[PDB]
Amino acid sequence: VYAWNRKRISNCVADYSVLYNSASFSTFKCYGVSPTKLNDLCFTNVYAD
Amino acid sequence: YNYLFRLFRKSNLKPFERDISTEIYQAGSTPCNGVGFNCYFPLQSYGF
């Protein structure tokens, strides 16, 4: 955590609903955006830390 | 804590529609069954 690793996400699509539809993840949270809305959205970049 | 609001509903209210229901709201891939994962109690307190 003192050396956190960042992917930069661009020029692509993904099913962001899988992040909470899959039981593989013990918690999911969202801020500004709503978790059910994510598949309708578009962005210039996303940073995956 | 005696002041509260509805955090979740299936759809938006019509004008002057009123709704006191406390049933557990389900978002997706797991049912509520009176509980959680993808399921939520529909009210919250302000707790002033």
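Residues 449-483, 485-497, in that order, are what chain B shows, numbered as in Swiss-Prot.
Note that Cβ sites are derived from N, Cα and C of the backbone, with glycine treated the same way.
If you check Swiss-Prot, you get these features:
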| type | residues | note |
| --- | --- | --- |
| MUTAGEN | B:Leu452 to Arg | Increased resistance to neutralizing antibodies. Decreases HLA binding to NF9 epitope. Increased binding affinity to human ACE2 |
| MUTAGEN | B:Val483 to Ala | Increased resistance to neutralizing antibodies |
| MUTAGEN | B:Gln493 to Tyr | Reduced host ACE2-binding affinity in vitro |
| VARIANT | B:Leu452 to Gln | In strain: Omicron/BA.2.12.1 |
| VARIANT | B:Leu452 to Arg | In strain: Delta/B.1.617.2, Epsilon/B.1.427/B.1.429, Kappa/B.1.617.1, Lambda/C.37, 19B/501Y, Omicron/BA.4, Omicron/BA.5, Omicron/BQ.1.1; Contributes to cellular immunity evasion and increases infectivity |
| VARIANT | B:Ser477 to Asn | In strain: 20A.EU2, Iota/B.1.526, Omicron/BA.1, Omicron/BA.2, Omicron/BA.2.12.1, Omicron/BA.2.75, Omicron/BA.4, Omicron/BA.5, Omicron/BQ.1.1, Omicron/XBB.1.5, Omicron/EG.5.1 |
| VARIANT | B:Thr478 to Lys | In strain: Delta/B.1.617.2, Omicron/BA.1, Omicron/BA.2, Omicron/BA.2.12.1, Omicron/BA.2.75, Omicron/BA.4, Omicron/BA.5, Omicron/BQ.1.1, Omicron/XBB.1.5, Omicron/EG.5.1 |
| VARIANT | B:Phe486 to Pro | In strain: Omicron/XBB.1.5, Omicron/EG.5.1 |
| VARIANT | B:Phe486 to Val | In strain: Omicron/BA.4, Omicron/BA.5, Omicron/BQ.1.1 |
| VARIANT | B:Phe490 to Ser | In strain: Lambda/C.37, Omicron/BQ.1.1, Omicron/XBB.1.5, Omicron/EG.5.1 |
| VARIANT | B:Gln493 to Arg | In strain: Omicron/BA.1, Omicron/BA.2, Omicron/BA.2.12.1 |
| VARIANT | B:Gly496 to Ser | In strain: Omicron/BA.1 |
Restricting to the chain of B:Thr478 (variant position) and a gap of 6 or more, list residues whose Cβ falls under 8 Å of its Cβ, or answer none. B:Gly485, B:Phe486, B:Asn487, B:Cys488
Rounded to the nearest Å - Cα separation of B:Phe490 (variant position) and B:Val483 (mutagenesis position): 8
Cβ density check for B:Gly496 (variant position), other Cβ within 10 Å (all protein chains) comes to 8
Among all protein chains shown, how many Cβ atoms are found within 10 Å of the Cβ of B:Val483 (mutagenesis position), not counting that one? 12
Given the recorded positions B:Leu452, B:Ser477, B:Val483, state which is nearest to B:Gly496 (variant position) when distance is taken between Cα atoms. B:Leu452
Are there any residues in the same chain, six or more apart in sequence, whose C-beta is under 8 angstroms from the C-beta of B:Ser477 (variant position), and if so which? B:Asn487
How many Å lie between the Cα of B:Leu452 (mutagenesis position) and the Cα of B:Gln493 (mutagenesis position)? 6
Which residues of the same chain, at least 6 positions away in sequence, have a Cβ lying under 8 Å from the Cβ of B:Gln493 (mutagenesis position)? B:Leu452, B:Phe453, B:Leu455
Listed recorded positions B:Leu452, B:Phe490, B:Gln493, B:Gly496 screened against chain A; CB under 8 A survivors are none
